[PDB]
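Each remark here refers to the structure printed beneath this line.
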Amino acid sequence: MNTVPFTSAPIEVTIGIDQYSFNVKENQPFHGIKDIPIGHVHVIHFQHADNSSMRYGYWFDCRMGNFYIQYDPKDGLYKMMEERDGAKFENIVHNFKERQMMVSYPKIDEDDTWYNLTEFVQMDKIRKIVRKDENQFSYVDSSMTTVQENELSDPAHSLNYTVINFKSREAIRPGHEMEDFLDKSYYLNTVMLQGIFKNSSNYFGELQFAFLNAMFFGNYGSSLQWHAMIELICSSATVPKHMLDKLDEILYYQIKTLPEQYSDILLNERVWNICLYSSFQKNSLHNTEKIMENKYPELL
Amino acid sequence: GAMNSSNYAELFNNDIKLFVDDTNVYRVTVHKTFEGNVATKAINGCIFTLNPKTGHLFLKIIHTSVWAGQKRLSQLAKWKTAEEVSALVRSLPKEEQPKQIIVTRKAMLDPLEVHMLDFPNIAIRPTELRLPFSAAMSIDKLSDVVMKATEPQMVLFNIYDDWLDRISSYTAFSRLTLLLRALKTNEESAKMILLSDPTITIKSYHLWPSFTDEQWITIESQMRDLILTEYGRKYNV
Ligand SMILES: Cc1cc(C(=O)NCC[C@H](O)C(F)(F)F)on1
């Protein structure tokens, strides 16, 4: 079980760690988060009390380094940093744990929610979507635009998600225009899976990361990417059966975790109605269709 | 974006452009079968691809063999329309390629956009105008070439005849749309008007009669009456 210590908490802030959140008071003697489960990526995220503008956070994997948070009063944010002195880090963490100045990652034993939301998400792939090679962790915020959004403005601060565009030469074989537009199987299976992602695990990893950025930061371009990756599968008549079954589980847990009050902004009516009721896969997503009909019947 | 009453004069500027109407591409007669069920029989159709500035109607005749063994023909017809328009933009030399293609029905947008991906600089636009181009098959010489075709064929008609020698494109298009709206609202009356007087003939190389300027004003007035008439006969006014 790993730890992310905080040097201090000089500004009042709501801190998220994965799907959990807690409030810390200005100058509260709070020194970090312990008992973080090993084996998953994690996200630690922030919303300041004085300016709910800009949710921001850091994706990390404690197996890749010893990471801590320190507030920067010049840039006005909580920053993640790596401590290279392992002995200093262990000594700092031990003292803070002894003084009981840490929140404990509050995972219920029964609960597989975080695994189910991050099953295919790998830190190495996150670092190719979010490019800042000098750090082992990745910063994301509410305002960051995607490469696709930028084509339609600072490239170093962009989310480099795989570009998906249904009316593009990449998506449409010359001479197969109607076929490829109405059945996207060649774009899914040949261009994206075989060509770009290499396998369905990487595709699902990017889909799951896009959802989590949409949910935790309200990142609009990430929401667009998540829906595009769903629609591309649903609009393909030929999809490996194991992929459809896994997609149903993926979306079920995403829909289950979404805050009830954010559905209006985080769920695209057209995509979901099309995927669940008109698409080739309208009968292949039983678990997702059932939770959507019981939790968000208005959208449909 | 969309073409409407506000930007109507753009049709007659010096960008080359084409109205594409797909309403006569897929044509059927509906009939009873021996068992008392209903079936359709396709008949030849056409794509109506018109040039606003000269009156040239570039008619691609859609022969019924293109539907043989195909499913979902109303959907296919839109894609076939887009395939044939794309093939026309490609046949063309570059300076002659239109700059914009305006589709008369919004369901043509995605098919045409997808078929024209190689031409990112050609704008594909809808319109809010209710244009009467479906009535093109009420022009006898156009209907005749379509019904007689035994194979796919592209046959042209300057749809303005020689009018542009005497009137502007704006006025020519307004006359064409009036004639076609008339034919669409009451084809029998409209055609009676056009042929009532045996001394005004249609030249072999033309589609409409050789009316004088004064006779066109009389004709045009009669068509407005017919349209207003039918609008009363219809709504009881
Ligand atoms: C909420 C929230 C909870 C904490 C925290 O540090 N809790 C550990 C015990 C806490 O130190 C003491 F007061 F009870 F002793 O920080 N923020």
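Note that the numbers count up from 1, one per residue, in the order the chain is shown.
The way this entry was determined, per its header, is X-ray crystallography, 1.5 Å.
Any Cβ shown, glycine's included, is placed from N, Cα and C.
Record note (Swiss-Prot), mutagenesis B:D21 to N (Swiss-Prot position 1853): Reduced growth at 30 degrees Celsius. Strongly reduced growth at 16 degrees Celsius. The unchanged residue is displayed. Swiss-Prot gives this note for the published mutagenesis B:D22 to N (Swiss-Prot position 1854): Reduced growth at 30 degrees Celsius. Strongly reduced growth at 16 degrees Celsius. What Swiss-Prot says about the mutagenesis result for B:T23 to A (Swiss-Prot position 1855) is this: Reduced growth at 30 degrees Celsius. Strongly reduced growth at 16 degrees Celsius. Under its mutagenesis entries, Swiss-Prot includes B:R105 to K (Swiss-Prot position 1937) with the note: Severely impaired growth. Reduced growth at 30 degrees Celsius. Strongly reduced growth at 16 degrees Celsius.
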Same chain, 6+ residues apart, C-beta under 8 Å of the C-beta of B:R105 (mutagenesis position), given in sequence order: B:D21, B:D22, B:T23
DSSP-derived class (H/G/I helix, E/B strand, else coil) of B:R105 (mutagenesis position): coil
Neighbour-count leader, CB within 10 A, mutagenesis positions: B:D21, B:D22: B:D22
Coarse DSSP state, helix versus strand versus coil, of B:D22 (mutagenesis position): coil
